[PDB]
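Okay, structure first, notes after.
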Amino acid sequence: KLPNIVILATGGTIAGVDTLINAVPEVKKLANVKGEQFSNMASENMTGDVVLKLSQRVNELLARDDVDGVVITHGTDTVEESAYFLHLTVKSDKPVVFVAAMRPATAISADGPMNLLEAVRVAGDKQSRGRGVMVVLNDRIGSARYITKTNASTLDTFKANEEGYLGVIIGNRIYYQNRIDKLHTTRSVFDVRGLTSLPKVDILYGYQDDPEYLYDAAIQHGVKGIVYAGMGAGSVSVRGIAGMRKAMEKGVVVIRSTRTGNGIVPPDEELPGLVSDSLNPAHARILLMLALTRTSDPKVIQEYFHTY
Amino acid sequence: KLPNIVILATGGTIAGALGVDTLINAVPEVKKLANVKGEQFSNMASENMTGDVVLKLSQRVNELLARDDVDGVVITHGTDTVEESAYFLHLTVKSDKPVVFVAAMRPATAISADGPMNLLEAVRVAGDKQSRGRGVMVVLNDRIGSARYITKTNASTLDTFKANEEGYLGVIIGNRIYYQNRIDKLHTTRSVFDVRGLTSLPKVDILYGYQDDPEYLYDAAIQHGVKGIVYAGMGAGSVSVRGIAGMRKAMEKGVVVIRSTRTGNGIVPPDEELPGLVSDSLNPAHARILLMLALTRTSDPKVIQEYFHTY
Amino acid sequence: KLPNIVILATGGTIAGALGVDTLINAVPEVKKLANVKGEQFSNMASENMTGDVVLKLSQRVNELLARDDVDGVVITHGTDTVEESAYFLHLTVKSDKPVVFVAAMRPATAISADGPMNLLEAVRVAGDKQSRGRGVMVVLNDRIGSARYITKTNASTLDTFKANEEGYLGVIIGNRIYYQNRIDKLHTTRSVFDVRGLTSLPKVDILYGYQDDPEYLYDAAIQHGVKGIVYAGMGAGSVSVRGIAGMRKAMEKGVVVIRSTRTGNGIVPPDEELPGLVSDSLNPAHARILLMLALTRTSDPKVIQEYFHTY
Amino acid sequence: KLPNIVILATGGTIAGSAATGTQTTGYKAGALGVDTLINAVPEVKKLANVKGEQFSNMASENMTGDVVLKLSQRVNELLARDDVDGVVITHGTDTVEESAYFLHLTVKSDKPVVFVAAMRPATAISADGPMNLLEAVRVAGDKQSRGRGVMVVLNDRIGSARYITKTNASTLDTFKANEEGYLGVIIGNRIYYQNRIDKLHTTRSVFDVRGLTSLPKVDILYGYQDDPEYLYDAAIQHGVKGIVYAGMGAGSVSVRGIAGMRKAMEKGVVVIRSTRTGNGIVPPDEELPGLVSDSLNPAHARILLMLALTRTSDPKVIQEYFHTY
Ligand SMILES: N[C@@H](CCC(=O)O)C(=O)O
Ligand SMILES: N[C@@H](CCC(=O)O)C(=O)O
Ligand SMILES: N[C@@H](CCC(=O)O)C(=O)O
Ligand SMILES: N[C@@H](CCC(=O)O)C(=O)O
């Protein structure tokens, strides 16, 4: 028979979850779908405490024998943060597929309907198991660890320039290309099912004349971590170095990432802080927050940035 | 005979430690492309380049290009903020003579260092008469990028400088320049921005957009006297309820807010439902440069918005 | 007043069978942007479009643009060979009025079909005063590509039309056109090519380059009277010993040989030690179009090579 | 101690030289010996115990299936030895993706096989060959590189032989897999692995050519406006066993191409519909003649079809190979 798929709605312009389902009745030929309204917000207002609750609910659903996979509708702007959080914390090999739309549901040539169909097909395919959390738009299956919104406004915005897609959906058929060589889901050390709150982590940009006082402000409000969206390969001005050294003196963990959009920030002993490997600032903040729920050991956190 | 090209050095791994003359003598082939003079303007890693110094760089380039014995200028620079320096000069250099920034992703001592060929290409571009009137250029890895579109897209690769949606102005293949595009924007001799009499620039900071982004960072920027804030927003400059509160406080105190995007590419469109101006297709670093220069001429938000659509 | 735009239909799945008026009524918003008139030129899948028909298409567009009551033309077309038809008109249409090809990767009946918004964007482009004088354009997926640079890069995706090295002329975001580039090539009103009196075109075939590529395919093309051969070469138009023998036989019989590349992008540079001319950055399908038009004016290889560097 | 790596040289610009250092074209490929290349990069000896072997010295546009067959057989011999930990193969850029994918399907070992090439001749200013070779040796000698299929390394990137292609005629960064990305990257003397390909290769591949002396003939025909039926006739008459069609869009066929393919199939020729576009999926369509290439581009599709024809004539089996290899 058909796979059993829960469509868990959080908001986003792709949207009422039942209104969405009935607007795309073809999904009912791909799966037995049940809609659940988890929240209804624009994703720029999604917060870590709500994402935590999202992961806890998804873990509960996937523990059920009558649930084969979950599709999560979400706004595009921060889907990559929510998706990567669940990538590290969902303790199941059953597919979890985030889906979103770049055009509103009323727009001409709205992309939401076909994105949803594709997400349900992916979530219901036996071959989709064990691949980590996925993000599906525009016929592409992206890994939550590599995929990012690369363009403010286009349909094809979700890309992983250096890492490619896990697969594509063409002609109602899934073509799997890659498995990511990173830890996730069932292999992940992270289990947050007993957590109720998350560590505070802020992101500071790197640019000519970047100011020291933004580090001061972050320290004074009690951040546990700072992610630096650095110039080039996490390069730091003399002002940023002063700010990072002050932050580390107060026990704040600093991760140097990159503002460029892609690539590796390599280790460098003459610079302060840890390095983000190929994690962009938004993903690096998610991983650092979760790491800080378990450890403050810099060697462990640095390995996590190389392996997750 | 040969064009007269000044190689104006600011630092960077293409040299920074080595002096400009060490670079020239390491690549003696440049002397077959132009009569080259080295001038050491500074010698810093580009992450320490500052607006006050970029201001002086533009003023010095303007003096050089005013001379009849200078046909063009090649500016050696670190990769990390070359796109900020180049766009500043894109808007303030008052000449059609070529200004070409060049950089290297590998240090000059590395195996297969890219600096030598990047410099050779930059000199060929700066000395070609067909390069005039094209705006400020950034040359690496056989590519000629416009200062308005080109950005460092990768932390660590040789091919990092790309303009994903706008492409390259031209390419250099087999010792020949192939020009592909002219940028459909105002620059250089048609720009209203003139800083030849300025000594300082308005303070403009950049704040990131992300889940749980904090209001206090807006408070801190206001309390330290920023005149503008560039917001590297989620998606098309979308703003959380906390960012909205912070922007409303900044605007009440007269700070100009530009909504840009953290994504890397594309258009932030006007939106009546959100605070602030929009950055068009300017990324946060370029938006900060334009906003700083705009604030030297006006505080009218409708004029600043038009600058962002035309420069 | 609204611009007057003709929607000239040739086929493709954007109307897939379906008449042009049905497509217009499926996007009634176009009537708010322009006074539109549909004209059914043909109704075929674009893999069956032929040079003789493209010739007539070019002649009909020139007739329409000669009229004072026509401000621009949108041409609906299949995706598979739109880049061939579009580049042909890019070289042969004698007007600065916009000519905008539009297509769809999903059939008109599909869920989330891209045709309606592509058509709406194409009409917005064709009717905008800022769109004049830019050469022939191809509009899909919010992007405006030049017919000289744009190509179908993916067999099956909505975002397939890209120009990796040259970017887009502009984009359409939030019901507004953002122009980024003007192509630095000759086209339309500055093109030497005129086919308004022709009824047929010279025969030109394309042969692939690959390991073990066979000499007998050159023999066959010669025997069937080709006037030109475009070679989709390995790398930068590299040729095996078998391809060299085939090209030398073709050139001895007066066949003009153009070396292009199978790679998808970039410059095939001059190499006097290899037979034939080089395609500059033209891919094999575009190179065939230019070679056909070049042969209507000359058989001089030096002149043809200059065409490939300027068009 | 250090891994033992054989550098097996076939030719290419990476062994190319010229009269001056300013010409990046007009040089001559396959003119420097492998020991000249190794001695130009002596740092390789701190990464591995290296042995150079001159297999051939030709421009890769002249590489042929008969020689690629011998290359696969020689690499299999080398990797069977206990004193060989991996192999680096220097090769011209123009057809490295064909040679690499052939060995991807036929090498019967998990030890790394890494193809390396250069877009600038060895004498050029800022020549890329030296660092590409050092990266390839680092990759071939790392035990974490085992079991990943055959790799192609240039410009700090590790590409799978199944996805990587030369995308630009002339640039250093030409080797890309737009939709599938890189297996890994090499930054700061360190390898970062990102992906494992979800396809069959090497030790899990059914293709074995170690006893073969010849390969089936397969030609490639382009799809375009006015494409001629006579090229199909010519291919049939010269005895092709397979035809790969570099089709318009998603393997779409004109009325002339359809007539040609039906003639070929009536004569027993296997037709694979691929795409000239550069990327993406050619989907099944029973309304059209032939099999479909999945995401294989024409040059890769030709290699897989040649190897498929060494073991099967069953179209269901061949189509399944194109979906799984
Ligand atoms: N800012 C909105 C955009 C619309 C959408 O992507 O759904 C959101 O992320 O929710
Ligand atoms: N952080 C250094 C990197 C070296 C370089 O790019 O030249 C700089 O930007 O100067
Ligand atoms: N083969 C069809 C594909 C559908 C389309 O692009 O319209 C054509 O090019 O006409
Ligand atoms: N045609 C030459 C160029 C080599 C190269 O660029 O590596 C070959 O493939 O051998």
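In order, the residues displayed for chain A correspond to 24-38, 56-348 in Swiss-Prot numbering, which applies throughout.
This entry, so its header tells us, was determined using X-ray crystallography, 1.7 Å.
Here the Cβ of each residue, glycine as well, is placed from N, Cα and C on the backbone.
So that you can see what the record holds, here are the features copied from Swiss-Prot:
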ACT_SITE  A:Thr36  active site, O-isoaspartyl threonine intermediate
BINDING   A:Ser83, A:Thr116, A:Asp117  substrate binding site
VARIANT   A:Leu177 to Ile  In strain: NCPPB 1125
VARIANT   A:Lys199 to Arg  In strain: NCPPB 1125
VARIANT   A:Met288 to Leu  In strain: NCPPB 1125
Field: Most distant Cα pair in Å, residues A:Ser83, A:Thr116, A:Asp117 binding substrate
entry: 7
- line: Ordered by sequence, the long-range same-chain Cβ contacts of A:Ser83 (substrate binding site) under 8 Å (at least 6 apart) are A:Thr33, A:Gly34, A:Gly35, A:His114, A:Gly115, A:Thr116, A:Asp117, A:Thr118, A:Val119, A:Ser122, A:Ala140
- request: Filter the recorded positions A:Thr116, A:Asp117, A:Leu177, A:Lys199, A:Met288: retain a residue only if its CB is under 8 A from a CB of chain B. Output in sequence order; output 'none' if empty.
  value: A:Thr116, A:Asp117
Query: Taking A:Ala38 and A:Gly56 as the residues either side of an unmodelled run of 17, what is the Cα-Cα distance to the nearest Å?
result: 6
- request: Going by Cα-Cα distance, pick out whichever of the recorded positions A:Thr36, A:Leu177, A:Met288 is nearest to A:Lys199 (variant position).
  value: A:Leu177
Message: If you count other CB atoms within 10 A of each CB, which of A:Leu177, A:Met288 wins among these variant positions?
response: A:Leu177
- request: Give the sequence-ordered list of residues that share a chain with A:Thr36 (active site, O-isoaspartyl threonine intermediate), lie 6 or more positions from it, and have CB atoms under 8 Å from its CB.
  value: A:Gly115, A:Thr116, A:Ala141, A:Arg143, A:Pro144, A:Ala145, A:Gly152
- request: Using DSSP with the three-state reduction, classify A:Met288 (variant position) as helix, strand or coil.
  value: helix
Statement: One should report the C-alpha separation between A:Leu177 (variant position) and A:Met288 (variant position), rounded to whole angstrom, as 40
- prompt: If you check the recorded positions A:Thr116, A:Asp117, A:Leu177, A:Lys199 one by one, which have a CB less than 6 Å away from any atom of ligand 1?
  reply: A:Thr116, A:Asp117
- line: Reduced DSSP state (H/G/I helix, E/B strand, rest coil) at A:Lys199 (variant position) is strand
